[PDB]
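Enquirer: For reference, the structure I am asking about is given below.
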Amino acid sequence: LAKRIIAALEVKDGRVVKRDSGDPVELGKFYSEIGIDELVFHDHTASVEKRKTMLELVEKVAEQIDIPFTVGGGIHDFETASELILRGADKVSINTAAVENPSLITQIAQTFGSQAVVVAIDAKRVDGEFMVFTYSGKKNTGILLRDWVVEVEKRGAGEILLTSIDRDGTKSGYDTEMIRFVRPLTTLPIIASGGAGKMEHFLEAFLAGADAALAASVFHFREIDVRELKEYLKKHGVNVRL
Ligand code: NI
């Protein structure tokens, strides 16, 4: 029912990519304090140190933070997802590995529940169709967004993290056309991702049917105050946690 505001932290070798400004645990705690509802960590650590680095991150976050958090970035199998949830993550995000093996969604859900499984979907307009992209936007899968959304729910996912490659990195607004396209295809909670620049963008995403709105730099560089944002959304009829 209540719409969620979510902070994304991109991390590598235990540092926040761009007390300690770049300590993911400290920045995470700062966000829970100012009224962020959940965190998403996305790790780009080198294969050799990656497994250990992500387990150390989850351990250190789980004891210092009280709000729900998701971890992801290169989770390729059940064993990896399992060790991260058991070490303290509430949820894992899978994307490339989900597209390549949709049964991985069901495998994680069978042990940890559908609510522990976030499928991150990166989509872009190609020749007038919404297409699914894998490998951090490098590969057009040729799979229609319409088909993948329905399959992800069928396989037992709990939530969709929907990133518009067309808006990600810009401050031009969330892709409300893409959110409105996905909304009638699924009963799952949708996290809107990519394009947040100002408070009005959050209102537009919730009108489009997003259950949550994710951003990074607008919070990180304090272009948007989280308390001001929540006060703004409540003023215009959005059900937010205050
Ligand atoms: Ni990535």
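Following Swiss-Prot, chain A shows residues 2-19, 27-250, kept in their order.
Placement of Cβ uses the backbone N, Cα and C atoms for every residue, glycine included.
When I checked Swiss-Prot for this same protein, it listed these features:
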{"type": "ACT_SITE", "residues": "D130", "note": "active site"}
{"type": "MUTAGEN", "residues": "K19 to S", "note": "Decrease in activity"}
{"type": "MUTAGEN", "residues": "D51 to N", "note": "No change in activity"}
{"type": "MUTAGEN", "residues": "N103 to A", "note": "No change in activity"}
{"type": "MUTAGEN", "residues": "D130 to A, C, F, G, H, I, K, L, M, N, P, Q, R, S, T, V, W or Y", "note": "Complete loss of activity"}
{"type": "MUTAGEN", "residues": "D130 to E", "note": "Weak activity"}
{"type": "MUTAGEN", "residues": "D176 to N", "note": "Decrease in activity"}
{"type": "MUTAGEN", "residues": "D183 to N", "note": "No change in activity"}
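Let's see these features in context: how buried, what's close, how far.
Expert: Annotation for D130 (mutagenesis position): same-chain Cβ neighbours under 8 Å, separated by at least 6 residues, are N103, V140, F141, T142, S144, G145, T171, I173, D176.
Taking a C-beta cut-off of under 8 angstroms and a sequence separation of 6 or more, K19 (mutagenesis position) has the following same-chain neighbours: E11, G30, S225, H228.
According to DSSP, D51 (mutagenesis position) sits within a strand segment.
Secondary structure at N103 (mutagenesis position), taken from DSSP and collapsed to helix, strand or coil, is coil.
The secondary structure of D130 (mutagenesis position), as reduced to three states from DSSP, is extended strand.
A coil conformation is recorded for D176 (mutagenesis position) in the three-state DSSP classification, outside any helix or strand.
In the three-state DSSP assignment, the secondary structure recorded for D183 (mutagenesis position) is coil.
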Enquirer: What is the separation, in Å, between the Cα atoms of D183 (mutagenesis position) and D51 (mutagenesis position)?
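Expert: One finds 24 Å between the Cα atoms of these residues.
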Enquirer: According to DSSP, which of helix, strand or coil covers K19 (mutagenesis position)?
Expert: coil
Enquirer: Run through the Cβ atoms and count how many others sit within 10 Å of the one on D176 (mutagenesis position).
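Expert: A 10 Å sphere around the Cβ of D176 (mutagenesis position) contains 15 other Cβ atoms.
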Enquirer: Including all protein chains shown, what's the count of other C-beta atoms within 10 A of the C-beta of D51 (mutagenesis position)?
Expert: 23
